[PDB]
4 protein chains.
Amino acid sequence: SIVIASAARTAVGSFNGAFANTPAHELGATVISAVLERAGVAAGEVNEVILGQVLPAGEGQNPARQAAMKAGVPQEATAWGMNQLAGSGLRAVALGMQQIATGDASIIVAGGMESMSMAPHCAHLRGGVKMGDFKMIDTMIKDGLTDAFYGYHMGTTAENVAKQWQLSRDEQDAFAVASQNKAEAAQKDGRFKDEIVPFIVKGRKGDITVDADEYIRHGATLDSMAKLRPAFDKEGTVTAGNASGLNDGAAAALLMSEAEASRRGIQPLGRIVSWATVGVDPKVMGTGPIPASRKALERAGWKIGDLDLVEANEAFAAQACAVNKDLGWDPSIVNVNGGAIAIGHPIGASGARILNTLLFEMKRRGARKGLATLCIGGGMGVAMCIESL
Amino acid sequence: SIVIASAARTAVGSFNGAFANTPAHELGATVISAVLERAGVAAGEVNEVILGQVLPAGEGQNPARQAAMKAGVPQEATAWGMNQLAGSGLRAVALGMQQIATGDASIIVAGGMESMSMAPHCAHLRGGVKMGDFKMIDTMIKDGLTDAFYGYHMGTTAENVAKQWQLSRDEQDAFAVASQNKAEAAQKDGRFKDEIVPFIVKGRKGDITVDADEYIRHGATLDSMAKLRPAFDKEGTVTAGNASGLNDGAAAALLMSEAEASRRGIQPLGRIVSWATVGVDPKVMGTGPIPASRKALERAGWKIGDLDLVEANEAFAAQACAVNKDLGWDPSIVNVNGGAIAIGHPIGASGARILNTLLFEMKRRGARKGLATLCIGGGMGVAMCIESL
Amino acid sequence: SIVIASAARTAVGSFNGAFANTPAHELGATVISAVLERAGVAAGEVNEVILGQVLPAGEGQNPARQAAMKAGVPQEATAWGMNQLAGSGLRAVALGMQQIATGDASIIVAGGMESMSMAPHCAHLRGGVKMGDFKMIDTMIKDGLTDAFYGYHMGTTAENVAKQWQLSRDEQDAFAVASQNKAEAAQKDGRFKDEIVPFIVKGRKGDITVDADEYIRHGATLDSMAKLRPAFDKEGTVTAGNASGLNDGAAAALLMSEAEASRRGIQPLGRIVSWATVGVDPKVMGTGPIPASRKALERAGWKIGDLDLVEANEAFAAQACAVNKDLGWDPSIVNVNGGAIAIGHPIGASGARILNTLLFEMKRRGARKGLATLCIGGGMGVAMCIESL
Amino acid sequence: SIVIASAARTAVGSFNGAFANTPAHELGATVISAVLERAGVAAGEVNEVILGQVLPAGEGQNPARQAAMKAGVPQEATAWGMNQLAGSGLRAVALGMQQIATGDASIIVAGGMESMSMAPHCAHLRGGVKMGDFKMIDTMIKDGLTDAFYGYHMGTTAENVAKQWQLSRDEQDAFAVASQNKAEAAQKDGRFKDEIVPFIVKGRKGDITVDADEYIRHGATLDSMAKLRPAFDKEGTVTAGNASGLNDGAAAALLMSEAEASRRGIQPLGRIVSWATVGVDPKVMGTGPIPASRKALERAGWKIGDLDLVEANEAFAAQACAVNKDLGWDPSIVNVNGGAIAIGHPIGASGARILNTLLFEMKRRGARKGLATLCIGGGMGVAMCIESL
Ligand SMILES: CC(C)(COP(=O)(O)OP(=O)(O)OC[C@H]1O[C@@H](n2cnc3c(N)ncnc32)[C@H](O)[C@@H]1OP(=O)(O)O)[C@@H](O)C(=O)NCCC(=O)NCCS
Ligand SMILES: CC(C)(COP(=O)(O)OP(=O)(O)OC[C@H]1O[C@@H](n2cnc3c(N)ncnc32)[C@H](O)[C@@H]1OP(=O)(O)O)[C@@H](O)C(=O)NCCC(=O)NCCS
Ligand SMILES: CC(C)(COP(=O)(O)OP(=O)(O)OC[C@H]1O[C@@H](n2cnc3c(N)ncnc32)[C@H](O)[C@@H]1OP(=O)(O)O)[C@@H](O)C(=O)NCCC(=O)NCCS
Ligand SMILES: CC(C)(COP(=O)(O)OP(=O)(O)OC[C@H]1O[C@@H](n2cnc3c(N)ncnc32)[C@H](O)[C@@H]1OP(=O)(O)O)[C@@H](O)C(=O)NCCC(=O)NCCS
């Protein structure tokens with residue numbers, strides 16, 4: 001019915017790294033441009049651009065429209081942003097599918113983008129501070145990483161899952177080190193080459209082309225993982241090593257109907273067979289993928305064992321281990337090229353980021369059935385089922 | 001197929017007025033609670049809440065979810081926010097409809113919420129300011145009201161439309177005054193009573209219940225409109241009097257299928273027969289409703305003359321006049337109870353706000369066919385067609 | 001040897017009151033102009049302007065020079081600012097005296113100015129805040145009212161003196177009320193008329209002439225004083241009522257040698273017979289005046305009983321009582337026209353402010369010997385002995 | 001009469017370099033401790049500390065007292081800061097000399113300190129910003145480097161002096177290069193070793209001892225100088241190369257009477273024979289040293305040809321050349337060990353900084369008569385004559 005014709009992502013940048021001063025929409029325009037090129041679709045044929053973005057403060061009116069216009073998508077098209085936290089990037093794709101499914105659009109570019117680096121500090125000053133000190137608020141932490149109900153960082157929700165599922169520091173570290181090793185191997189063997197489009201960081205004393213995931217550490221040791229101090233609980237288990245990072249990037253997919261791709265002679269990256277989103281307790285939001293993946297599979301008519309490949313986002317080693325444990329899918333088909341502990345976690349973009357990695361690995365090993373899933377702050381999960389054509 | 005079972009909205013607050021220190025999600029919870037109570041639907045039955053919001057900076061993770069959970073919608077449900085600027089509140093509804101149409105939900109609460117009063121000032125300070133002054137940026141102006149492609153206020157786009165359509169200061173002021181006069185008459189006659197749910201502003205030296213639109217001026221004279229200076233062009237035509245204001249409010253609709261409503265014994269407020277969104281030049285974005293409405297009616301199979309009632313959002317008198325002039329619908333069926341010049345423009349809520357006004361007027365006078373439309377910053381428009389059951 | 005030929009001050013403004021948006025140098029220029037006029041001395045004859053100022057942040061290069069130049073003091077003369085906190089205003093006069101005594105200058109305009117209202121908030125941001133919230137620092141608190149060695153407000157140092165000297169809440173309130181009643185009586189009787197020069201607050205919809213001390217409250221009851229909550233210690237004795245306020249204002253004196261005034265036919269306000277400055281424990285800085293006055297009286301060769309009039313700055317009721325109690329001078333000859341609890345406490349200007357009060361009262365009642373003294377943050381005191389000619 | 005018993009300074013740190021995060025008073029406390037040690041005077045014996053500081057915003061109450069107390073000067077001594085911009089450090093010494101000459105003190109530590117790196121950005125926010133963007137004001141530029149009468153940088157005042165004195169780009173560059181070469185030669189020859197006391201920059205992953213001037217560039221070519229673009233006038237002559245920098249540091253001298261050094265068996269670095277300060281046009285403030293030095297020499301009863309050594313502060317190549325040209329002293333005896341273009345310009349400290357350089361060179365070559373002078377923003381200059389014993 002609805003297919004993914006082409007996809008593309010920027011490299012994921014380190015916090016205040018390669019893309020430290022690059023607005024999100026600049027990354028999404030590059031990505032929008034890339035999916036057009038890959039599909040053989042002209043920007044004039046695009047009906048709407050949908051881009052997940054959790055932290056747009058300061059970047060001006062509707063950055064999704066800014067991206068679309070910059071990529072040369074005509075003014076006649078539309079664009080909008082949405083926010084389901086780390087779910088955003090993938091949810092945008094499901095949302096883009098529904099446009100075509102209900103007959104309101106034919107061609108949709110959908111994904112996510114995020115510049116955690118460029119997120120500003122803020123304060124509400126309209127009423128005026130009569131007297132005393134006031135906080136300038138880091139919008140990345142406030143609006144991206146803090147739970148609104150319990151007031152703690154997502155890492156504390158990772159601790160909740162760890163205790164509940166009795167996951168040791170050592171077990172979380174092994175998972176972490178493994179993510180790094182798989183991603184380093186993938187990177188060196190060229191397996192991110194297909195999915196990555198280069199990004200030119202414009203300069204004044206020179207332009208810089210970034211075409212590699214810079215957050216991936218080389219020769220990651222178990223020792224140096226075990227040496228780290230707990231990051232959120234001074235007698236806790238979750239660390240800066242076994243948690244994902246703060247990162248920048250964008251990622252997208254071009255969607256159309258299966259019959260339309262056939263007319264164009266496009267050979268799609270996959271067909272979207274189903275998706276699902278479900279809520280869980282905020283305190284254990286890392287478990288979101290469990291009901292969300294089960295639901296998606298149920299909608300697809302698939303057994304857990306039918307999946308040949310899986311991308312389950314690594315917000316924290318604690319949560320990823322829990323999800324794998326409960327769902328019980330073959331861990332060897334999961335995050336085959338590493339995950340967000342190594343690659344990075346650009347919130348609004350990660351859902352589309354991990355879709356890209358799924359799609360291109362599926363194609364390269366000739367996998368038929370895949371699933372992509374992410375946990376989401378405030379207690380949600382999202383999943384999507386993809387089949388090869 | 002898809003019906004609006006119930007709807008509700010807060011009063012619209014004046015900038016730094018009654019809701020000066022009320023977070024947007026607090027207004028959306030009230031609104032969510034009200035649509036549930038009006039439809040005879042319990043919170044536990046809601047699958048997902050979808051709330052438009054352009055300015056959530058500083059408010060924490062996913063305000064849509066905060067709204068939902070405060071209304072007692074269970075943690076198993078999902079929630080997300082979205083931004084198509086002024087289109088957001090109505091687009092959220094069309095997006096809710098599609099969840100049910102594609103069979104992914106049964107019961108959606110959709111609309112918009114906005115606290116322009118509580119929007120913070122900000123600055124990107126990670127790299128640091130080595131030397132020299134920097135700007136603290138008002139996010140309301142930056143992310144709400146400024147065009148990203150030309151750098152000027154929406155008021156300027158309103159200037160652009162006035163010149164293109166040769167609309168005098170005097171004609172714009174006549175419209176402005178009429179809007180106020182219709183809105184005051186409606187207010188005093190009690191015509192907003194049906195659609196408004198009261199909001200309790202919590203206190204410390206006293207709670208305050210707000211159930212009237214406080215931005216509406218009483219005894220608005222033409223004289224006092226004509227005495228105002230131009231706001232965006234010191235030799236211009238647009239003024240604070242003939243533009244919409246800066247405001248606070250939330251508004252929503254509870255969606256389900258027509259067959260579901262029937263099972264429940266609900267008499268819906270209307271059936272969504274169609275919606276549309278289309279792009280126009282950023283410089284003349286006020287003209288967005290023209291193609292968007294024409295498309296929506298084409299999709300509904302309706303003639304312009306088939307509409308019995310119309311809500312066309314008054315972002316500025318210049319654009320509203322241009323929209324009416326081009327579409328040529330009977331201006332006496334348009335904004336019958338007044339519009340945003342009088343009522344106010346809480347950006348991300350406005351589209352569900354004017355849906356509410358359409359729906360309760362349609363019901364009270366027995367109108368069969370209605371249409372709602374808004375212009376959108378950066379050159380877009382959105383429209384939705386509604387028919388009574 | 002060295003005489004005060006003339007003197008003048010602005011009225012003392014309330015915090016964010018009449019001088020809410022008035023830079024300090026503007027107040028200082030008015031005061032400079034006033035002392036010239038009163039002495040019959042042309043600006044061109046001035047050698048140097050010395051102005052005390054604790055909170056010049058944001059106002060631009062050397063506000064003392066700005067004040068001098070705007071008062072039409074020629075570009076040949078010199079000007080500088082200096083900081084000994086609350087002792088700055090009176091210290092400037094002593095420093096100006098030394099300029100003439102060492103033979104480096106003939107004519108000096110010395111005093112102090114302060115705009116606590118215009119003091120900005122700040123943050124060091126060159127390094128750049130990589131991540132997390134940061135504080136914007138109210139420089140009035142940080143640089144004006146916080147102890148550098150123990151990190152607490154000057155009201156804590158008043159709490160220290162209160163416990164040490166066993167001064168009750170009731171005793172401090174009796175002193176506070178008395179200061180208000182003496183100041184209101186003086187004001188209505190026109191005893192501040194001679195010292196005050198009016199300041200014109202430039203406006204856009206109208207100019208405003210301020211020539212009365214606005215911080216003096218009329219009909220100050222003991223009841224309303226006793227109803228106030230402790231300000232710095234939630235089981236303490238110091239309050240907003242029995243402490244001085246945050247205030248704006250400027251004050252100065254014109255200095256020359258005794259023989260110079262005689263040549264010019266000027267009848268001076270007083271001769272500077274001596275001065276002194278001494279340190280005490282930071283924790284009990286309010287006690288500064290004790291050693292500083294005893295030193296000054298030793299240098300002047302005076303007994304404490306020789307003083308006919310005294311101005312002992314009321315930073316806090318607790319400290320002012322302690323100073324009076326130790327020194328044991330007649331409390332009826334101290335702060336005859338009230339003090340800073342009623343009049344206000346513009347840190348940099350206060351020293352010269354109370355000098356003016358001392359001088360014009362000395363003249364009107366014909367007092368021969370006078371003394372002015374102030375406690376200084378960080379544990380210091382300053383005093384000056386004056387004799388009429 | 002009054003002698004400089006000892007002297008010391010920190011190295012001068014580059015902008016955001018070695019002292020990037022070091023509060024000024026910390027550098028002052030080191031310099032206070034140094035001069036005590038060198039003179040063989042105990043901290044207990046000091047009466048008062050005088051420290052010039054132009055940019056103390058954010059550092060708390062009276063940093064002069066913070067320095068004195070950290071250096072172990074007892075709470076019975078007094079301490080204050082002053083501001084005559086670049087003239088402050090040397091003026092402090094003069095002011096300290098007068099304390100002893102007027103009999104109010106015996107032993108004074110006087111000089112200057114500045115952390116231009118630690119100067120914060122600020123904004124007046126009491127009134128509160130109703131709407132729109134507002135500037136965060138860099139207090140370094142605003143209070144340090146901007147003219148309060150004409151509103152342009154000090155580099156523009158240098159442009160005025162250049163045009164006025166017809167000083168070419170090539171002449172200014174030849175002076176700049178020479179300053180860098182003389183300083184580098186002096187550095188390698190160990191001529192700054194005597195005056196410099198090391199500063200320990202406290203750390204967390206290690207302490208760092210700074211004891212060399214880091215702003216001095218090695219191998220300064222005329223080519224690289226001439227390649228630079230104009231800094232303040234896009235068709236101008238002043239550059240970052242031929243102007244002094246933005247720096248951090250501190251410097252002081254211990255003052256006592258001549259007979260007091262003789263009692264103590266101290267051989268002073270010099271006797272302060274005279275000082276002087278005079279104003280000029282703000283537009284051409286760089287000419288300040290001219291009248292100020294001519295006045296000082298007239299007070300000292302010296303001819304310009306009697307001077308054996310001179311320190312004339314190099315704020316800008318343009319002004320320095322003009323001063324040298326007018327006064328016509330032998331340029332080979334001026335800034336023998338280089339100047340501020342090479343060594344750096346920590347505004348408040350420079351006046352005490354160059355005093356040190358003057359003194360320790362006078363001792364090492366056996367010069368009898370010496371002079372120090374600095375231009376001062378807003379059109380002033382200061383100068384002091386020193387004679388060896
Ligand atoms: C955990 C977190 C707070 C850490 O932030 P941080 O302290 O600034 O990160 P840093 O890398 O600077 O600090 C960790 C230290 O451990 C080291 N480190 C990090 N990963 C390591 C690894 N895998 N092996 C060895 N050392 C490692 C770093 O080098 C650093 O030390 P250094 O500064 O000397 O180099 C942050 O990454 C985070 O909040 N991530 C979670 C995001 C999230 O919640 N996502 C949303 C959920 S869907
Ligand atoms: C126009 C706008 C900038 C307000 O500017 P402002 O001058 O700062 O606001 P004010 O209300 O104070 O305007 C000035 C005066 O107009 C007066 N005024 C406004 N409406 C009036 C009325 N109809 N009758 C008489 N006077 C009126 C106000 O009372 C005010 O009086 P004052 O000067 O004594 O305070 C703001 O309302 C706006 O930009 N809204 C546009 C909405 C928008 O861009 N929406 C997005 C597009 S979809
Ligand atoms: C103590 C301090 C925080 C109080 O300032 P503030 O809280 O902004 O003052 P407020 O207006 O909020 O005072 C609260 C109330 O107390 C009342 N109050 C204060 N002084 C009063 C008095 N003299 N008599 C009766 N009522 C009084 C006010 O009317 C006010 O009423 P409101 O809250 O309804 O407006 C402030 O003045 C301070 O830091 N003191 C400076 C003392 C000082 O150190 N001076 C320099 C020497 S080192
Ligand atoms: C002129 C001034 C504004 C320059 O500030 P700046 O723009 O930050 O200058 P920079 O340090 O960035 O210089 C730019 C580059 O030129 C080079 N350059 C500067 N001076 C040079 C010189 N002396 N020789 C060779 N190259 C030089 C530097 O290597 C620097 O390299 P970068 O690319 O890594 O930055 C600053 O020095 C200033 O405000 N002057 C102080 C004078 C003043 O007003 N103080 C009080 C006077 S009374």
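Please read every residue number as a count from 1 along the shown chain.
Method of determination (from the header): X-ray crystallography, 2.3 Å.
Cβ coordinates are placed from backbone N, Cα and C, and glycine is handled just like the others.
Annotated features, as they stand in Swiss-Prot:
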ACT_SITE  D:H345  active site, proton acceptor
ACT_SITE  D:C375  active site, proton acceptor
MUTAGEN   D:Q61 to A (Swiss-Prot position 64)  Slightly lower activity
MUTAGEN   D:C375 to G (Swiss-Prot position 378)  Loss of activity
Assigned element (helix, strand, coil) containing D:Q61 (mutagenesis position), judged by DSSP: coil
Euclidean distance between Cα atoms of D:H345 (active site, proton acceptor) and D:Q61 (mutagenesis position), Å: 24
Same chain, 6+ residues apart, C-beta under 8 Å of the C-beta of D:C375 (mutagenesis position), given in sequence order: D:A86, D:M285, D:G286, D:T287, D:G288, D:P289, D:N313, D:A315, D:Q319, D:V323, D:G381
Within reach of chain C, those recorded positions of D:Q61, D:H345, D:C375, CB-CB under 8 Å: D:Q61
Protein Cβ atoms within 10 Å of D:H345 (active site, proton acceptor), excluding its own: 26
DSSP state at D:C375 (mutagenesis position), helix/strand/coil: strand
Other CB atoms within 10 A, centred on D:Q61 (mutagenesis position): 25
